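What follows is a short report on a single structure.
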There are 2 protein chains.
Amino acid sequence: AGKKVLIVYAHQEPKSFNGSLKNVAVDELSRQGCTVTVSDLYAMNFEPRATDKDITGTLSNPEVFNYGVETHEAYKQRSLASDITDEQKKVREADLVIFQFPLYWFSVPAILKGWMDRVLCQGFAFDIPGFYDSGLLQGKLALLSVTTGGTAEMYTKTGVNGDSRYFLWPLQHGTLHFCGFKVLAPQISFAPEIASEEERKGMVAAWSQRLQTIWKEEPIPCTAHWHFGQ
Amino acid sequence: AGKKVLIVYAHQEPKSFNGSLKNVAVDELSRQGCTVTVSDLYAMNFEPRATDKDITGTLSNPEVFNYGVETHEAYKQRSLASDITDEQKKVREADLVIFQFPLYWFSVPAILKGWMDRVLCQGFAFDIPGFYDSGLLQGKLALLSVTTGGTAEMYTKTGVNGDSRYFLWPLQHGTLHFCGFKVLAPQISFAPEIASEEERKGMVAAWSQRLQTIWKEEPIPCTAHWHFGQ
Ligand SMILES: Cc1cc2nc3c(=O)[nH]c(=O)nc-3n(C[C@H](O)[C@H](O)[C@H](O)COP(=O)(O)OP(=O)(O)OC[C@H]3O[C@@H](n4cnc5c(N)ncnc54)[C@H](O)[C@@H]3O)c2cc1C
Ligand SMILES: Cc1cc2nc3c(=O)[nH]c(=O)nc-3n(C[C@H](O)[C@H](O)[C@H](O)COP(=O)(O)OP(=O)(O)OC[C@H]3O[C@@H](n4cnc5c(N)ncnc54)[C@H](O)[C@@H]3O)c2cc1C
Ligand SMILES: NCCc1ccc(O)c(O)c1
Ligand SMILES: NCCc1ccc(O)c(O)c1
Ligand SMILES: [Zn+2]
Ligand SMILES: [Zn+2]
């Protein structure tokens, strides 16, 4: 049995280091015989804002608009904007979801943050109760492939930016694990802009290389100890 | 000599708890004689996406688009889109910047992440020469006023969501502190949707009561130790 992979990509320039990491993922997974799909957010001019335009049906409460309540209800009724449902179908069938993006303020670019806000709604990605290990997307794997401006050294406990794992918390635990995803070790390609030609090729080669045996990997213990140690 | 306050508000509903917190801040700071300005992102339909449209005229390299460089260059060349510059002016004149928003996936809603991504560009909020304690916005104060779905109990080091200080790291340290901001202790209104009307009032009152002496408050030590340590 093969596998389906969804790459949610967030970069404006195809020739970027991110674009290369993305194309590398596509080529390698495609070579393995895997089914691959890419959601190129910027090329899709993907809507990041969570507004009442995401609901098409009669609102549960037209007097006071509550995004969470309205999208939860719209999901069950099937009155969500189609751009949201198109993404949910991709995630639903996916066995692995890779996020390829440059770090923006210790997080994901707003266009990708919007994807997370609008696509992972209650009813589809999780339920109350029905989160974390009970998240609705349980059984699926997720992986963050991040590029940075800061060097590995800066991203250390005693470094100026602190350990890289610190900023992964909101994404891996607060979002992915919350929805039931098993999180694979993140792929951080440190400061490609500062790196030399050979170092950049090595970073890219390491990515595709790791992808060759990605199906053999085990997820990380997405806990506070893993991220912070303490 | 009077103070200037900018409130970056991120909520779709005026009758919301977030809306009330913002209105209470405007009322209290206005009563004190403070100069107050509010950036209602949703009402402004603020653009969250970082694209080449953020640069006016012609790009310094229309071959390969590098947002960071193009915006840095555009800033120094006074060629940024007006929505961006309108915000920077409010920021530059402000003595205190309050962010009022509901917690979305352990972070800010995408529309607000976009504000941070696009408004705090290189040359304005920071530069290789000066960052963090030497950020270009040094001297100014920043304060996060966030509302959550989860309860205070859930937000403890041994709780399901972990300690709230954990998700503050990317925002307070990675973003605000990085730009020279002195960070005031966050204002977190835990689960207002769960709490009772009396408890909700208590929360809003603590906020307004706190605003009475915010100018007397001392900045928190934005350190890895403060967020993660004991
Ligand atoms: C709003 C904003 C916020 C930011 N916040 C943060 C933050 O909080 N923390 C942080 O650390 N950084 C931050 N950054 C910096 C950001 O993370 C980096 O600029 C980004 O990750 C670099 O990745 P890239 O793909 O854009 O690089 P590129 O500039 O595209 O790549 C660098 C070089 O790679 C070359 N290249 C491309 N493909 C290949 C290939 N296959 N082989 C060899 N070379 C190749 C390119 O041609 C180029 O010369 C921020 C940037 C912005 C704009
Ligand atoms: C996409 C998305 C992602 C999310 N991610 C997270 C997450 O990672 N972690 C987390 O903990 N939560 C998360 N949440 C939940 C979110 O943080 C809460 O729903 C939100 O903070 C509630 O604030 P509110 O202003 O919307 O509440 P409201 O529903 O507007 O307020 C609750 C009650 O307050 C009443 N009220 C209004 N004004 C007043 C007043 N002046 N005095 C007294 N009562 C008043 C209202 O009328 C209402 O009945 C997420 C929600 C969404 C939609
Ligand atoms: N319908 C939004 C309610 C909600 C509460 C907690 C979360 O972690 C989350 O992603 C969403
Ligand atoms: N010119 C972007 C480089 C950069 C590096 C680290 C940051 O924290 C940041 O905001 C921006
Ligand atoms: Zn976790
Ligand atoms: Zn700090």
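Numbers in chain B track Swiss-Prot; the residues on display, in order, are 2-231.
Even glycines carry a Cβ here, placed using N, Cα and C.
Residues or ranges marked as FAD binding site in Swiss-Prot (evidence: experimental evidence): B:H12, B:18-21, B:104-107, B:148-151, B:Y156, B:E194, B:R201. B:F107 (FAD binding site) counts 25 other C-beta atoms within 10 Å of its own C-beta, drawing on all protein chains shown.
According to Swiss-Prot, the substrate binding site annotation covers B:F127, B:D128, B:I129. B:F127 (substrate binding site) falls within a strand when secondary structure is assigned with DSSP. For B:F127 (substrate binding site), the count of additional Cβ atoms within 10 Å of its Cβ stands at 20 [all protein chains shown].
Annotation of the published mutagenesis B:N162 to H in Swiss-Prot: Loss of activity toward CB1954, no effect toward menadione; the original residue is retained in the structure shown. Neighbour count (other Cβ atoms within 10 Å of the Cβ, all protein chains): 23 for B:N162 (mutagenesis position).
Long-range Cβ contacts of B:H174 (Zn(2+) binding site) within its own chain (separation 6+, distance under 8 Å): B:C223, B:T224, B:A225, B:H228. Reduced to three states, the DSSP call for B:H174 (Zn(2+) binding site) is helix. Swiss-Prot lists B:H174, B:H178, B:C223 with the feature Zn(2+) binding site.
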Contacting binding-site residues for ligand 2, chosen from B:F107, B:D128, B:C223 when the Cβ sits under 6 angstroms of any of its atoms: B:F107
Chain A contacts among the recorded positions B:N19, B:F107, B:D128, B:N162, B:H174, B:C223 (Cβ under 8 Å): B:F107, B:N162, B:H174
Proximal residue to B:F107 (FAD binding site) among recorded positions B:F127, B:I129, B:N162, B:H178 (C-alpha distance): B:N162
Distance, B:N162 (mutagenesis position) to B:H178 (Zn(2+) binding site) (CA atoms, angstrom): 24
Near-site residues: Zn(2+), ref B:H174, B:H178, B:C223, CB cutoff 8 A to centroid: B:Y133, B:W170, B:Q173, B:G175, B:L177, B:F179, B:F182, B:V184, B:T224
Position of peak Cβ density within 10 Å, selected from the binding-site residues B:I129, B:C223: B:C223
Nearest-integer angstrom distance between the alpha carbons (Cα) of B:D128 (substrate binding site) and B:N19 (FAD binding site): 33
